[PDB]
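Q: A single structure is presented below for examination.
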Amino acid sequence: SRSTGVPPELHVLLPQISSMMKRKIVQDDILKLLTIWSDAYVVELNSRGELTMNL
Amino acid sequence: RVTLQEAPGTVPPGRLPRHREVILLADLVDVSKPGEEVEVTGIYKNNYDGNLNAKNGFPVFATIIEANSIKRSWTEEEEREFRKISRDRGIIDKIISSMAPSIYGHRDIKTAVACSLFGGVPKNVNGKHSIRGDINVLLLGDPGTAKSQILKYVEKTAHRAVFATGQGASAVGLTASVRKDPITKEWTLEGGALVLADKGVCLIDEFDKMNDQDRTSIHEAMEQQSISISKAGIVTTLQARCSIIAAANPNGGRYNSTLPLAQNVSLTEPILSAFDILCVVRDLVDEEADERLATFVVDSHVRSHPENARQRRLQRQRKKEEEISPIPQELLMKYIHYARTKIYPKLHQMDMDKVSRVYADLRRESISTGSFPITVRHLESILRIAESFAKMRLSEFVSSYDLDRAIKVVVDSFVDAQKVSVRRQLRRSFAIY
Amino acid sequence: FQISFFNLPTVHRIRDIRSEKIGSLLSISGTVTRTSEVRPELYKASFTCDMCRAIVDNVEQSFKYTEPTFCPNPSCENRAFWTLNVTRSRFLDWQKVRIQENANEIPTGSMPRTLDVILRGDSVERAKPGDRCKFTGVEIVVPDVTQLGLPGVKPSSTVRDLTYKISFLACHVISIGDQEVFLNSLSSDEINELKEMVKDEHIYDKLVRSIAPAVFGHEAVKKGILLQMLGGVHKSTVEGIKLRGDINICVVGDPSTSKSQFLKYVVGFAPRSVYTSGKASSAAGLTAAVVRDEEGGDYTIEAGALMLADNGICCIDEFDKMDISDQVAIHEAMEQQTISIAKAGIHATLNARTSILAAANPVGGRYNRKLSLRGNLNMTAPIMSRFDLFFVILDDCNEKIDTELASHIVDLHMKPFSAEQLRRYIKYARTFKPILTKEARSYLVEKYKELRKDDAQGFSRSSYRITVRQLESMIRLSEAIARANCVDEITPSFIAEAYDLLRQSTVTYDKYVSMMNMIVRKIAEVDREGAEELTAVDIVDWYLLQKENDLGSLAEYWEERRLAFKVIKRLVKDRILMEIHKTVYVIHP
Amino acid sequence: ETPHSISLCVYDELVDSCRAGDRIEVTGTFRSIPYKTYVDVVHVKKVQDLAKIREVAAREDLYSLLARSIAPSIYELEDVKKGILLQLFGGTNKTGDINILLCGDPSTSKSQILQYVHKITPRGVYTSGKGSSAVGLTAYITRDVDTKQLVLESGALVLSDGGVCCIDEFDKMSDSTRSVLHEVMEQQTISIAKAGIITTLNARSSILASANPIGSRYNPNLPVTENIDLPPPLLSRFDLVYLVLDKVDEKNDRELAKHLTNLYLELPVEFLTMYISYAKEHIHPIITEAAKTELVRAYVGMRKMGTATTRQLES
Amino acid sequence: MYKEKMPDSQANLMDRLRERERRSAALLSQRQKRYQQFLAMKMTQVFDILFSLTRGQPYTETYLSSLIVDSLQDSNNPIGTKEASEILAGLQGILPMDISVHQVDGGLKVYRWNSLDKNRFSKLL
Ligand SMILES: Nc1ncnc2c1ncn2[C@@H]1O[C@H](COP(=O)(O)OP(=O)(O)O)[C@@H](O)[C@H]1O
Ligand SMILES: Nc1ncnc2c1ncn2[C@@H]1O[C@H](COP(=O)(O)OP(=O)(O)O)[C@@H](O)[C@H]1O
Ligand SMILES: Nc1ncnc2c1ncn2[C@@H]1O[C@H](COP(=O)(O)OP(=O)(O)O)[C@@H](O)[C@H]1O
Ligand SMILES: [Zn+2]
């Protein structure tokens, strides 16, 4: 749905994820996934001060 | 075919509520009724091509949503916080002291605002009539005393708040309106302010100034919790389950302390009976109250003075919230919503004696002194506010402590509305309560 | 994909819309009166053939429903038959705005014009009713059928009629009504003119006199008007409560004391002002109107008098003549600065940041001096409390006053800061947001107790004029008074000034008392501190030292020095300062 | 032109020259197309007896002759003649109107003078109390249904701009109708704020009013202000209020009887209007320094007897 | 909030007011000098008003003055009508080559500006 490859911010992704999980997912949960597989997602920070993740 | 309108509490200032047309297909009809809050999934497209193109120059179309599926939610991590505070010491006092942090005193209003936010438990006996759970508050006082600012605070804190004014509203603008529809060619009805506030709160500022025809609609709204209309050949009834908070002014702009409430306002007595809490605020001068009030206000203005950065600002705002209120406000908004949605506290028959005996004692004093006869609706009001007090603690059963505070609020309002000669006699007779 | 130009150096009024400029780029200014709901507009359509399955794309419309004139494939002979595509076609947002000529554009007493402006793309919803918007775009002509039936020979084409009317297509929308932002938009020379108008000692005194310089006396009102036009600071409480920052004023007096002159001054000076009077006004015309909208089957809000006066001053004459049924509609805008509408499905809340400057006359048409201030007025507590200032002025048969009054009113028939210089000051001053000092809070609660004490009735504890709103008014007035100068810290002095103006509801009288408060406190200070004694001459020399800068020349020195001893003798004459035998002066009981 | 009106067509650089409510002189061509008579406006204008005037200018009985000439059918009333004549002369507007009220018993020459005034002044309007309304003197402003512009449908105080409006039974004017006079009489504007319309007009004119005494006849036992049904704010605006009293003295009744009876058996108006039209066009007096002091002292003395509002000083 | 009790300069305060008197006129002259420069530099942002969307000589000074005030009315530094006259008249003095002024009925008409290198002249003052 995005015409550009810039990933959306985490503060949008987590609410969308939380509804699907039937359980609230927070920032610290993402770091658990990164520990298991380092190359799972790109974790570059947005200049707005919002965390981002991408394929 | 259905229209969807923005959330009442989220419209930005200066704009009318944005809305879209929605297309519903077979097996998805009658899924919702006017006043419902729903979430729908569908396709967003333009479909007014055809006759509009040649109808006029620079022709235009409209956007619609083809409703594929419509739906009408908490997590345990949040309940980890709600349950903790629910059993803390003085939970009721933390709630009341957090209502309108920058307003001094008026604690009998703040407790009335708090109870009206949480509300009671509606009941519908099959084959009999229903019972409302909404708490009705009337704020009558002299100019000043921030009666209007309270309704502005209720607007932001409550979930679904609809704000109205006595003179700025109309009979059509409250009950319903009529629109044409070319698709089916029969008249369609669009709801007013009372229909919007269904399962919400309806605020009527300056309640006295509206005409009796406008005021008659409000009375039947609180009594029946529904809107009945027969206009343009449409006869139907809509759900209007809303709580009312009203601010008014006495005759001549000053309250006559030597006359009853029933003789200080043009609001007729049958309409006064629809309220649960009747607050009568006086503004009488005294250096004791004036130094306290002024030093609160002069600090309120120096506080609200304008002047990971977002996190820093939220932390600083939280610090100021703590400095004036015991509970952070956005947490309280969540806290109230969870209590309203989840908790439905129930009565214990063990407290039947505590309720009936006080009522008979209150009735006995009514004929003894005073002109206002105690009515069953007062007892109905006591149970409702008793349920609301239990709903504050997130306890599924009514306790004796909640009933004591419930008795205190209703008796105090009834006593304070009496004339001065009768007022002093009743205060001594109900020193226990 | 759209392009939007802006920042045109010239702005053309509605009366400058002429057919000689069709197709050119121009910028106009006009107060918005109506807005319509946005709709998508077909920008570039596509079609598929009927005889064959050919497809035609990139069909630009250009203000008319243009179907393709030919099938592009030579194997097909189709013409004037097409199927409109709703998927490969593109749509664009489109909105119609009705704007109106400003008051300052047209000569006084003339009618204002009207015009319809078209918005596309992101520019939609940027126009709000009551806003003084400015548009940038080009002039176009649209098909029109209203021109038929008019006199004159009508052109024809061959037969087809080709009447037209002019409309404006705006590609850009801006709404126009912090110190560092403001200072960055001005050059050095604008600063120097503005800097020198602030960096002077008597600036507050001069600006009071500059209000309506042709009107004699009434220094009380000339202070009031200056403060109302400066306004206060709007504040929002953390719990979600909005604090009003605008000042309301009312003036009542003799039918010959000039009060309609003040209102005519303000509406002729205030950047956004509306004049209305008594019975000629109505409820709908003041706040906002619910009226059927064009282009659709729904309603819309049409701006009232107050909405046009947003961020300005609304002036009402003959306020006591206004019916109660329409005085009510002013209430909500005076305190909450918002308008609540619930009628015909237009449920909304509108900004009403307006300062009301009303004028009225006593109940009997004359100030019956046999009665109190209550018997002279028909206004009640709900409306009286909302005025931060409430002046009642009187005229009486003083001989010297009438000679001065007659002298000035005749010089008009025979014939310190210019009105332009004030608008270059208030715009800068309005950017300051003063803060209360800690001791000012202590001093404010002192004075509020004092005002509440005086307003207290003799038997009942209920007050009538001073309420909690007035406590805010003291800060609100003190803000504006401080806002007139280069300080963001409210001093105790500015609290006293607001205290005086709210409570008030040979040698010149002002000079006499000003000398009194200076000398009297001087003696009480040294007595309470036990300093050494001083003589009358030393008192005179001390006072002249305090006002060194007010002396224009040493010739004025002797006059003021001579004037000083008369003040002393008056105090001794009525034993205000007791002589002790050269003599020493001590406060009398 | 008259209450008839016909449509006009304007082209080219003659736009931006006319607005609603203006007075125009038109030179144009009369046309007709099917019937629709209209004017192709070709131009738009928006703005020997001299010795004979001097011969009357320097005469000694000038004031008496002019005063007498206005009402040859009315006896004496010298002061009434002068002020109403001074009403026609008017003040001097600068970068001016004088209003008069006649109070007297309901049998003395009140109606006849007002009839003369509107039949001797250009485009005067004759009005009465119950014969008019609030939108009678005030032009009915409305908005066009197809062009959406603001239009005005004229009014008594708008028709007589620059002229004289005659109001009979000025006491019996409705309170709402009486209320709108204040702005008209002092500011010469009519501001209207209604649904969708916010604008102000100009109605610069002179008002001549006649009022019957309270009750049946003037009673000297009550004060002067109690025999007049006007509140002081309205009563202060009038430049001149004439108390016309009916005596029973034959030393003046018989002379009046002769003047009336000599008129039903079997300067001129053209000179008078020529005189008036010349003065209003060419004479622009300026108050001298010496005359300044007299105005000051007269008002001070009048004020010192304590209703001497400053509206009487400009009068 | 108060001032000196007894300054050493007591009789010399007469010289103090004399010294104020000696330069009272100079301060007013600088007020005059500064205010014209406020108009002398503002004219730079004024010849862009005429150059942009004005197209003929028949434009009179009354119509231009009302246009200038309305263009700067919305800005942070608005300008009055009588100030615009000294602005419009100021242009012709510094631009005697492209604008000429002649009078009819006692009013002024503005000849059609041939705007060329408008910016260079303002620096020669
Ligand atoms: N009891 C109070 N404590 C603190 N501030 C108050 C109180 N009453 C009024 N105010 C001040 O007055 C304003 C409220 O006035 P308003 O809403 O007009 O009262 P009402 O509408 O009831 O007459 C608020 O801005 C508030 O700061
Ligand atoms: N201080 C003054 N200086 C100059 N003129 C004055 C002064 N006071 C009154 N006037 C004159 O008196 C008139 C007052 O009219 P006004 O009181 O406004 O009428 P209303 O009471 O109907 O509004 C004005 O036209 C003005 O010219
Ligand atoms: N001083 C006078 N000179 C001439 N005619 C007079 C005089 N006084 C009374 N009349 C006559 O008395 C009649 C009164 O009529 P008029 O003045 O028109 O109305 P009203 O009866 O209301 O005063 C007139 O017809 C007039 O001829
Ligand atoms: Zn084909």
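Here Swiss-Prot sets the residue numbers for chain C, with the shown residues being 263-420, 445-463, 500-737, 745-834, 903-978, 996-1003 in order.
Note that Cβ sites are derived from N, Cα and C of the backbone, with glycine treated the same way.
Take a look at what Swiss-Prot says about it:
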BINDING   C:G575, C:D576, C:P577, C:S578, C:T579, C:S580, C:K581, C:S582  ATP binding site
DOMAIN    C:525-732  domain 'MCM'
MUTAGEN   C:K581 to A  Loss of MCM2-7 complex helicase activity
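Describe each of these features in terms of where it is and what it packs against.
A: Reduced to three states, the DSSP call for C:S582 (ATP binding site) is helix. Within 10 Å of the Cβ of C:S582 (ATP binding site) there are 18 other Cβ atoms, across all protein chains.
Here the Cβ of C:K581 (mutagenesis position) has 24 other Cβ atoms within 10 Å, regardless of which shown protein chain they belong to.
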Q: What number of additional C-beta atoms lies within 10 angstroms of the C-beta atom of C:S580 (ATP binding site)?
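A: The Cβ of C:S580 (ATP binding site) has 21 Cβ neighbours within 10 Å.
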Q: Measure from each Cβ of the recorded positions C:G575, C:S580, C:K581, C:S582 to the atoms of ligand 2 and list the residues where some distance is under 6 Å.
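A: From C:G575, C:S580, C:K581, C:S582, counting a Cβ under 6 Å from ligand 2 as near, the near ones are C:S580, C:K581, C:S582.
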Q: Quick check: which same-chain residues outside C:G575, C:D576, C:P577, C:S578, C:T579, C:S580, C:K581, C:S582 lie with their CB within 8 A of the centre of the ATP site CB atoms?
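A: My list of surrounding residues reads C:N683, C:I715, C:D717.
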Q: Could you measure between C:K581 (mutagenesis position) and C:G575 (ATP binding site) for me? Cα positions, answer in whole angstrom.
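A: Distance (Cα to Cα, whole Å): 8 Å.
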Q: Once the chains shown are all counted, how many other Cβ atoms turn up within 10 Å of the Cβ of C:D576 (ATP binding site)?
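A: Result for C:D576 (ATP binding site): 21 neighbouring Cβ atoms inside 10 Å.
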Q: Is C:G575 (ATP binding site) helix, strand or coil when read with DSSP?
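A: In three-state terms, C:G575 (ATP binding site) counts as coil.
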Q: Among the binding-site residues C:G575, C:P577, point out the residue whose Cβ has the most other Cβ atoms within 10 Å, with all shown protein chains included in the count.
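A: Neighbour-count leader: C:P577.
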Q: Within the chain of C:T579 (ATP binding site), which residues six or more apart in sequence place their C-beta under 8 angstroms from its C-beta?
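A: Residues satisfying the criterion: C:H540, C:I715, C:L716, C:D717.
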